[PDB]
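Chemist: One structure coming up, written as structure tokens, with questions to follow.
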Amino acid sequence: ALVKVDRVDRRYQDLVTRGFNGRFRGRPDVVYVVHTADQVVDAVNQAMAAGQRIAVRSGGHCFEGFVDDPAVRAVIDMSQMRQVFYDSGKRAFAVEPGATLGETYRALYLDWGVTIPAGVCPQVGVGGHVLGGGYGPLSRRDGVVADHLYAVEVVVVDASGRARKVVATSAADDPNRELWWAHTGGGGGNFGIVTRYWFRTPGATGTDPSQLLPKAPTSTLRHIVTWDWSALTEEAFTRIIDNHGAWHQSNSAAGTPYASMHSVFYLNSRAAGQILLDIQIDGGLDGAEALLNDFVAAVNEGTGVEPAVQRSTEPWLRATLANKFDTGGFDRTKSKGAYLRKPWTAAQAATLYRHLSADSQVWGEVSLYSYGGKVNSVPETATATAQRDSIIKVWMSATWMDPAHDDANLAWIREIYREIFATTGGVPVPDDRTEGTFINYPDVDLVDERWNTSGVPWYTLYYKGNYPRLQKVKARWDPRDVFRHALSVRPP
Ligand SMILES: CC[C@@]1(O)C[C@H](O[C@H]2C[C@H](N(C)C)[C@H](O[C@H]3C[C@H](O)[C@H](O[C@H]4CCC(=O)[C@H](C)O4)[C@H](C)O3)[C@H](C)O2)c2c(cc3c(c2O)C(=O)c2c(O)cccc2C3=O)[C@H]1C(=O)OC
Ligand SMILES: *Cc1cc2c(nc3c(=O)[nH]c(=O)nc-3n2C[C@H](O)[C@H](O)[C@H](O)COP(=O)(O)OP(=O)(O)OC[C@H]2O[C@@H](n3cnc4c(N)ncnc43)[C@H](O)[C@@H]2O)c(*)c1C
């Protein structure tokens, strides 16, 4: 289909409210619904000629709703572009940005029995997920998704003011390899518009597609372990915390049995009823069941309370395609993350318990992700995802329904964060204990001095020593600063 232009058209509301986060709703003059890269070129050229500030939506999961900022006048929506295929020529797999993770997972698996180590949520977009290095349950095993990025097709704009389509590959002799590099965890609205991504494991021989990317697990064995809040004490919570963290520091970053395990520890508040440890592993590996109960046995060894355990073995795709991320009306969110190099302290664990145990008036939680593994095998400088020596990733949030309570919710999430990172100035500064935070977790509070961040800039936080190299890319492929937003890479 030819390019579509949505201006005071009946399709407007639907397009402007596609964002995941109900807090931010767009008001651009127009939305362009694109179907080909050439259409993307046209749309860009039309907005520049109208001086419409551009934004791209693929998946709409942007936690900070950047695309829906009131300064945006042009929104290019890629949701009609979700083609996925293999190219025998290129020895690579075709995936368009409009595709959902759930769709790519299903297409890659059924035709070839393979996958990519991407995120968990099935409705997440490929478009703004891969270029910032979205990770998931198989990262431990196979690394970041961008560890399997061969090439990217992008629409960029000339110093002369011209939109152009360009291809950037990971070949050493490719003059655009720095553009490819930029797309391996530089993040979303900075370098142009990706129209197609190419995947192949750098260690991949031959012409057989089934052996050109990691193979899906035989099955998914799951244990959900839950501990009720009423039987939880500050002391037992802390043993659990300290126990969890000591294990993650001993068990990861290699190609071992436990490299294939993933867990999320949902540290819910005292309204939620319980804290939940959600663990999974390939049901086809030897003594699979044994590694899982050995881990939880390590998790609550010095504890005073005994958890519940629910076990199940399901087909990998079925388990993978659960829409168990139901918003349930509570569509407003605020969140903030961190990369841990070493476990929380005695004091941080205690910050955690008090703020979670409290009769807050808001739905708060702390999630801890098992991490490391194969991701830690790539040199920090080898991709634009620098964080390559962390053992756990954390994501903290508040979720609500009524905008009248934005103030109470916002207060909550900021307070827990600043307090556990208080010894630095309320932020996870890359040092011997952390490695900053994750670009797909934007937090514009990182640029507010009337809060946290003591002495360290936001870009140190997200990219460490990799930022200058990203600045030089910004200048070469987007000299006119056509692609920007609040937490945007700046030219030097
Ligand atoms: C599941 C049922 C219910 O809990 C749903 C809802 O709870 C959230 C929890 C998550 N959140 C945003 C952190 C979930 O995010 C998702 C998507 C996210 O983007 C997250 O995904 C991660 C996963 C991995 C990543 O790396 C990363 C950051 O994203 C998360 C794991 O799950 C999701 C959207 O749902 C919820 C409920 C009940 C109440 C609230 C809820 O939010 C309330 O918020 C609330 C209140 O504010 C005031 C009074 C009462 C209540 C409630 O009773 C339940 C329900 O709705 O059924 C009726
Ligand atoms: C909603 C949500 C997000 C999740 C979830 N789980 C994740 C996980 O398991 N691992 C992760 O690593 N990340 C997870 N995320 C967090 C992230 O939001 C996602 O990984 C992605 O950011 C989602 O991207 P997308 O859905 O495409 O959202 P958009 O708002 O459209 O884009 C975000 C960002 O990217 C830019 N952008 C979009 N499209 C393009 C193109 N084609 N080219 C360049 N840049 C693009 C946007 O402008 C914006 O800046 C689980 C849940 C439920």
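Sequence positions for chain A are given in Swiss-Prot numbering; the residues included correspond to 53-544, in order.
Technique stated in the header: X-ray crystallography, 1.6 Å.
Every residue gets a Cβ built from N, Cα and C, even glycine.
For the mutagenesis of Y187 to F, Swiss-Prot gives this note: Loss of oxidase activity. Loss of oxidase activity; when associated with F-493. The structure shown keeps the original residue. Quoted from Swiss-Prot for the published mutagenesis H314 to A: The oxidase activity is similar to the wild-type. According to Swiss-Prot, the experimentally introduced change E417 to A or Q is described as follows: The oxidase activity is slightly decreased. Under mutagenesis, Swiss-Prot gives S419 to A with this note: The oxidase activity is slightly decreased. Among the mutagenesis entries in Swiss-Prot is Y421 to F, noted as: The oxidase activity for the first reaction is similar to the wild-type. Loss of oxidase activity; when associated with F-493. Annotation source Swiss-Prot lists active site, proton acceptor at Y421, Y493, citing experimental evidence. If you look up Swiss-Prot, you'll see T451, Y493 marked as aclacinomycin Y binding site. Taken from Swiss-Prot, the feature FAD binding site covers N492, and the record attributes it to experimental evidence. Under mutagenesis, Swiss-Prot gives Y493 to F with this note: Loss of oxidase activity. Loss of oxidase activity; when associated with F-187 and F-421.
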Chemist: Want to know which recorded positions, from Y187, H314, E417, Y421, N492, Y493, are within 10 Å of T451 (aclacinomycin Y binding site) at Cα; which are they?
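Modeler: Of everything listed, what lies within 10 Å of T451 (aclacinomycin Y binding site) (Cα to Cα) is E417.
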Chemist: Output: those recorded positions from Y187, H314, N492 whose CB lies less than 6 Å from an atom of ligand 2, in sequence order; none if no residue fits.
Modeler: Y187, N492
Chemist: Measuring Cα to Cα, how many Å separate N492 (FAD binding site) from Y187 (mutagenesis position)?
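Modeler: On Cα coordinates alone, these residues lie 10 Å apart.
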Chemist: Taking every protein chain shown into account, which of the recorded positions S419, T451, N492 has the largest tally of Cβ atoms within 10 Å of its Cβ?
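Modeler: Ranked by Cβ atoms within 10 Å, first place goes to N492.
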Chemist: What is the interatomic distance between the Cα atoms of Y421 (mutagenesis position) and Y187 (mutagenesis position), given in whole Å?
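Modeler: Computed Cα spacing between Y421 (mutagenesis position) and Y187 (mutagenesis position) is 11 Å.
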Chemist: Going through the recorded positions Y187, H314, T451, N492 in sequence order, which have a CB under 6 Å from an atom of ligand 1?
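Modeler: From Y187, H314, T451, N492, counting a Cβ under 6 Å from ligand 1 as near, the near ones are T451.
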Chemist: For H314 (mutagenesis position) and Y187 (mutagenesis position), what Cα-Cα distance in Å is obtained after rounding to a whole number?
Modeler: 11
Chemist: In this structure, which of the mutagenesis positions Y187, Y421, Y493 has the fewest other Cβ atoms within 10 Å of its Cβ?
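Modeler: Output over mutagenesis positions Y187, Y421, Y493: least Cβ neighbours within 10 Å is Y493.
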Chemist: What's the CA to CA span in angstrom from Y187 (mutagenesis position) over to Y493 (mutagenesis position)?
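Modeler: With distance taken Cα to Cα, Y493 (mutagenesis position) is 12 Å from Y187 (mutagenesis position).
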Chemist: Taking the Cβ of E417 (mutagenesis position) as reference, which residues of that chain separated by at least 6 in sequence fall under 8 Å from it?
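Modeler: Those within reach of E417 (mutagenesis position), by Cβ under 8 Å and sequence separation of 6 or more, are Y318, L319, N320, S321, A324, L408, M448, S449.
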Chemist: Where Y493 (mutagenesis position) and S419 (mutagenesis position) are concerned, what is their Cα separation in Å, rounded?
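Modeler: Here the two Cα atoms are 13 Å apart.
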Chemist: Please give me the CB contact count at 10 A for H314 (mutagenesis position), counting all chains in the structure.
Modeler: 24
Chemist: Return one of helix, strand or coil for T451 (aclacinomycin Y binding site), based on DSSP.
Modeler: strand
